[PDB]
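For reference, the structure discussed in these notes is given below.
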Amino acid sequence: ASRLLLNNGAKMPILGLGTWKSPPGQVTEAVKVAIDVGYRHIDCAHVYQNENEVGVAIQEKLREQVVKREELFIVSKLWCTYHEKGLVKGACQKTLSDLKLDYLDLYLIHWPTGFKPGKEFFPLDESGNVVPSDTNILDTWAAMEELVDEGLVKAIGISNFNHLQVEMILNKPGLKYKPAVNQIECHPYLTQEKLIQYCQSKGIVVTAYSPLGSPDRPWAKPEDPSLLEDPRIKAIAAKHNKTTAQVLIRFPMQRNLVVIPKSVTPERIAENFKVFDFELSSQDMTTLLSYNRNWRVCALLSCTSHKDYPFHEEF
Ligand SMILES: NC(=O)c1ccc[n+]([C@@H]2O[C@H](COP(=O)([O-])OP(=O)(O)OC[C@H]3O[C@@H](n4cnc5c(N)ncnc54)[C@H](OP(=O)(O)O)[C@@H]3O)[C@@H](O)[C@H]2O)c1
Ligand SMILES: O=C(O)Cc1nn(Cc2nc3cc(Cl)ccc3s2)c(=O)c2nccnc12
């Protein structure tokens, strides 16, 4: 399969381009190359501060009739400072304006943790903890449902939600729309078996982020865990005559996940797409799952006392 079916009846391309830390100076070309080579899914966010430059790329490719809007699957996310119910629509509309689109295919709650509204992405106190908002997950969900009902987005979902947080939404009295997708960190060092099984059992598609272990994450040292340099994964790559990145991208695909590797490098954008023409073996899959070490690149550590912090739970 090149696409997975969502609970709104749309089909979500299983490979997408990530855009976190894709600078304004390079992301337009990155998106253009990606669309050229065949990516039909772009993962965006207001907090990435590059949606205008993504929007330019998309628009140019639509106008040049390289791709049809209906063939593209564009995702963005609601930032934590816009969880208050009256702020959600404006946040979505700003993303739509910046991306130069009339609708999003999917709009996610980026984190379950609301922050105080205002100009700062991360409002902080002297303890190094975030200033929260008095919002709750269910009220924010209700505001997200209104975006579907108004035509601004085709589907809504969540990101970095744990299974109890998912459950809270699913059991909401008067629920209108289930989450379509839960986008979570997933890779061989954080395999998320239990949460994936949960979501899959509930008909929620999982998108795996940081599939290459986010080697460009801020202040990575070379001594930290590196998936791309794990000799055991290199060995699997060598056996298939593929790159380590191609193995790491193919892995989630064989778990029936969506995956969103990021690159601004044209050669890597192109090479990372060559994942539809080989299979990892059963033993490969088992072996990679065995490398789980509960290592999170994205642990939201400024927010560990937030009532909606997602990572205290086992899954
Ligand atoms: N929902 C959330 O909370 C959340 C959190 C994290 C990530 N995300 C999404 O997931 C996307 C992917 O995760 P990520 O950006 O953290 O990390 P990633 O995709 O695991 O890794 C990105 C890094 O890998 C490098 N790279 C790409 N292809 C490579 C290849 N073939 N060989 C070697 N290095 C390669 C990139 O370098 P170059 O760009 O320099 O080529 C970049 O530094 C994000 O961009 C964002 O869209 C969402
Ligand atoms: O979370 C995202 O969507 C992308 C992202 N964003 N960021 C930016 C920041 N995250 C945080 C988190 C906190 Cl709790 C505080 C400041 C920052 S700045 C990353 O550092 C990072 N590192 C690895 C993988 N993805 C990321």
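Using Swiss-Prot numbers, chain A covers 2-316, in order.
Header lists the method as X-ray crystallography, 1.6 Å.
Cβ from N, Cα, C; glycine included.
These features come from Swiss-Prot:
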type	residues	note
BINDING	10-19, 211-273	NADP(+) binding site
MUTAGEN	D44 to N	Reduced glyceraldehyde oxidoreductase activity
MUTAGEN	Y49 to F	Complete loss of glyceraldehyde oxidoreductase activity
ACT_SITE	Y49	active site, proton donor
MUTAGEN	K78 to M	Reduced glyceraldehyde oxidoreductase activity
MUTAGEN	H111 to N	Reduced glyceraldehyde oxidoreductase activity
BINDING	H111	substrate binding site
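Known features from Swiss-Prot, placed on the structure.
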residue	record	Cβ within 10 Å
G10	NADP(+) binding site	8
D44	mutagenesis position	26
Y49	mutagenesis position	21
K78	mutagenesis position	25
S211	NADP(+) binding site	24
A221	NADP(+) binding site	14
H241	NADP(+) binding site	15
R251	NADP(+) binding site	26
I261	NADP(+) binding site	26
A271	NADP(+) binding site	16
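Among the recorded positions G10, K78, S211, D231, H241, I261, the ones whose Cα sits within 10 Å of the Cα of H111 (mutagenesis position) are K78. The number of other Cβ atoms within 10 Å of the Cβ belonging to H111 (mutagenesis position), over all protein chains shown, comes to 20. Within the same chain, residues at least six positions away from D231 (NADP(+) binding site) with a Cβ under 8 Å of its Cβ are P189, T245, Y292. Per Cα geometry, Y49 is the residue among the mutagenesis positions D44, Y49, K78 nearest to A221 (NADP(+) binding site).
When the recorded positions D44, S211, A221, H241, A271 are checked against ligand 2, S211 have a Cβ within less than 6 Å of one of its atoms. Candidate binding-site residues: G10, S211, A221, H241. Those with a Cβ under 6 Å from ligand 1, in sequence order, are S211. Comparing the Cα of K78 (mutagenesis position) with the Cα of every entry in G10, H241, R251, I261, these being the binding-site residues, the smallest distance points to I261.
Cα to Cα, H241 (NADP(+) binding site) and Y49 (mutagenesis position) are separated by 35 Å. Of all the binding-site residues in the list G10, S211, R251, the shortest Cα-Cα distance to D44 (mutagenesis position) is found for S211.
Look at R251 (NADP(+) binding site): DSSP puts it in a helix.
When the binding-site residues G10, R251, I261, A271 are ranked by how far their Cα is from the Cα of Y49 (mutagenesis position), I261 comes first. According to DSSP, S211 (NADP(+) binding site) sits in a coil region rather than a helix or strand.
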